[PDB]
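Peer 1: Next up is a structure, given as structure tokens.
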Amino acid sequence: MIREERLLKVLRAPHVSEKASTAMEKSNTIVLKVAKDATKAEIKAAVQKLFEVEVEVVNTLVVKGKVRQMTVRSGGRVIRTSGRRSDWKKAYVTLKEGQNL
Amino acid sequence: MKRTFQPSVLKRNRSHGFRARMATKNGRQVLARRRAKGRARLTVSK
Amino acid sequence: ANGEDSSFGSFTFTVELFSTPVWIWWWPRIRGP
RNA sequence: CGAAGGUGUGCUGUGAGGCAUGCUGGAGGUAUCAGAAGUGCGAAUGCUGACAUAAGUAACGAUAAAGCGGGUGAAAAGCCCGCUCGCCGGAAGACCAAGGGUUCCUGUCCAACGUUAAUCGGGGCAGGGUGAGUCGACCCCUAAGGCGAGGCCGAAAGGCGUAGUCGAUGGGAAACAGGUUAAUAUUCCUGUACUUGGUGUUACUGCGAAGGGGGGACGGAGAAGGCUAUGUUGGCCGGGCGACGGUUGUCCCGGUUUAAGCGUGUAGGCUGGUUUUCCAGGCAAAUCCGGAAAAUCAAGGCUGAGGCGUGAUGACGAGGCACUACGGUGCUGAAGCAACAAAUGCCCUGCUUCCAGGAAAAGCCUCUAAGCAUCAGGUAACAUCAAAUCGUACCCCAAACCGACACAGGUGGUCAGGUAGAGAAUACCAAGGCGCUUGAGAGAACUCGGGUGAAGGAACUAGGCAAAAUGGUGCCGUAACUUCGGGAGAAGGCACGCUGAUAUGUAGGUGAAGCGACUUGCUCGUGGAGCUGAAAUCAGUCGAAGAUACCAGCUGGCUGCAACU
RNA sequence: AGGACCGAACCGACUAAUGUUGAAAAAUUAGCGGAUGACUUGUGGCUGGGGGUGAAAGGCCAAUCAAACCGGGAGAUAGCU
RNA sequence: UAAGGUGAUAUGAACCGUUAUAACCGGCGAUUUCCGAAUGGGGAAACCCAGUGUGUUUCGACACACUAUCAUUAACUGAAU
């Protein structure tokens, strides 16, 4: 069985978008950001425990980060820097009949 | 016309990859030289 | 109201220059053989 | 209260040079006499940076093509909307693999990038977007090959290789149809399914291998036959009655779709079946495989498209009825059949034939050994749970890949609609997608790509180079020579359109009802409705011309060389 | 039946023209040859430099080949410019 | 050692501290993902797949430890014989 500390780790944030809002209002589906190494069983247990709702099924995907470019000044001189935003995991959690936040 | 570079990731890794460099002592010497130079990318492995 | 971008993530344009030697045929050019 | 450096002026020495001070500059510089040198530049097709010239010249990258109206805007040939025009259509459409890596969708901006402008963009910035038990990877299995405990070799490094372990481009389980987003869908939703495994309950029970045997499991070519995808026409349903003569009809336009699964098991293909006894074989043993006898029935079994039923009183559906921000959203919804023609797709890993004689291993089925014995295990039914992880956006014959470029090049797989046509050639079209990111004029020489030419017709030229010409199908006819196959489409001729009749559509193809049988339905025989449909002959008829376009052999004679592909 | 015939895909490359600071560091256009085979093609693998591979041309071995490329001996040597 | 701090970018925000347990500096500890000799097997570095124990369990499962090769030594057992 999954320990409670793991469950308190795996849930990162609710994900806000019009796709997420439409999913909630159509299919009773909750979209979250989760830890990149969280399995579907872990997400199911975490939602069922920390949110006190009953979960039907979890769908997950990994989002690759984009390249972001911005400048940093280093000793009276602006230099252009480039780097990639970190990947993250998105969970589509379908609720049986409960209401969430 | 067909040009010389005809990419293929599998062939690239099997020829010049990290595990291919580590398999022989000459390839291990290639890696040591690149570490001594301070190369940001040791191999084609990505 | 619109604001100012002030980014120009393509402002610095790196410029180079390189060429290639060209084969020429000289055989009828010849005043000899 | 103005150093070095920069820039002028004056003076001065034979010269390298020196001194003074106006401006600029804003903090360093150094008499003299010695000392040390990275100590002096015009050249080295010297090296680096900057800037000229040609010159506002060549060019702006396929000759598929554009014209107007409206919109937005500072500004419109290029953006958006509309109407026309043109181009591709076995591709210039659609879907992928490889490769790429956010290029995808929305909002904003126009510096730079875009061979012009740009309000636009594969550009900048911000936000969003990739949902799987069944698709793919991972995973089980192995090929070529790689690595390789021990091992065998080798001055060292190391080489080869056994047990083994990796390695797909190959073999191993299972999902379809509708709907939906600005951007994902066999992944979400709706409906209807399926597979494998674990664990329990019940019932019946011999189970049990790194071992044996089956199976998986395999070439080329050719020829049917049976089908389907798909198409055409008719019927049906809905709509229409014509900007110019006619159009209530052998009239016009559109639609007539529906899957996995489950049930049935037929066109076809293969094979005799079932018992009993025995054993020098399958490294051991076996009830399995192989072999040998005997009896008795060949009337059994495997395999297999398609059709049919159900799935489905559901979904979809022309079009209407509404709202609207005129984007688009919402509601309802007719008919939804038949005949003919059909593949290169399926039956087919089949069948026939040939020689060059056509992977492996696992999953799977089966047999026992050691072993386990009222256990454990196996079989079936039911219940329940589990099917993780990674990929999924977008381009993908290309402006996202390989070519330094938004480059006339290269790049494997799949799908393939109509009319002509042998055809995947070719012409014109559909669905779909585009007009190729500089335009506007002019209408010189010359260059490029083409059209046509009096008379002549190879006189051209190294040479008929290039061009012109020939070109289809059927029939008649066809020499030398020959290795007897050839030569040969030798050469050379003739007939080709349309209309009517034979025959209101023929020969042929398909084939319904009706009827007869049977072993009684996915049956057989007969019958001929309906549909489709060449070719020929006779008669007529128009044009200069009937293989009318595109498409599509020039022919003959004598010789050298090499047999030939 | 066929290293059979005509001819698309596909694989080549005989002739001409254009192009030659190209649309292209070998192409385009019009013709041309093979097109069931000694064929062609995807994906992997193996052979390494006096070595490989070669239906043989000193062909090809990353736009490089009578001895690849990279680094080193190395500031080789240069009675020559 | 301290009246200032929360590294640069850095402004800001929300805060910490002012004799002494804010920050900073030094000694000693703790934690120390994954890859890499990489060592449980494999592999195209940063990934895929396990076996055996111990413990836990809400029966879904979960946590931890160990498991490379070679050399030497020891114990056990043990072919042709």
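Residue 1 is the first one shown; counting continues down the chain.
Determination method: electron microscopy, 2.3 Å.
Cβ from N, Cα, C; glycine included.
According to Swiss-Prot, the mutagenesis experiment A:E18 to A carries this note: Binds normally to ribosomes; strongly reduces trigger factor binding. According to Swiss-Prot, the mutagenesis experiment A:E18 to Q carries the annotation: Strongly reduces trigger factor binding. According to Swiss-Prot, the experimentally introduced change A:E52 to K is described as follows: No effect on trigger factor binding.
A description of the local structural setting of each listed feature is requested, covering burial, neighbours and distances.
Peer 2: Around the Cβ of A:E18 (mutagenesis position), 7 further Cβ atoms fall within 10 Å across all displayed protein chains. For the recorded site, A:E18 (mutagenesis position), the DSSP three-state label reads helix.
DSSP assigns A:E52 (mutagenesis position) to coil in the three-state reduction, outside any helix or strand. Note on A:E52 (mutagenesis position): other Cβ atoms within 10 Å of its Cβ, all shown chains, come to 9.
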Peer 1: In whole Å, note down how far the CA of A:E18 (mutagenesis position) lies from the CA of A:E52 (mutagenesis position).
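Peer 2: A:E18 (mutagenesis position) has its Cα 25 Å from the Cα of A:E52 (mutagenesis position).
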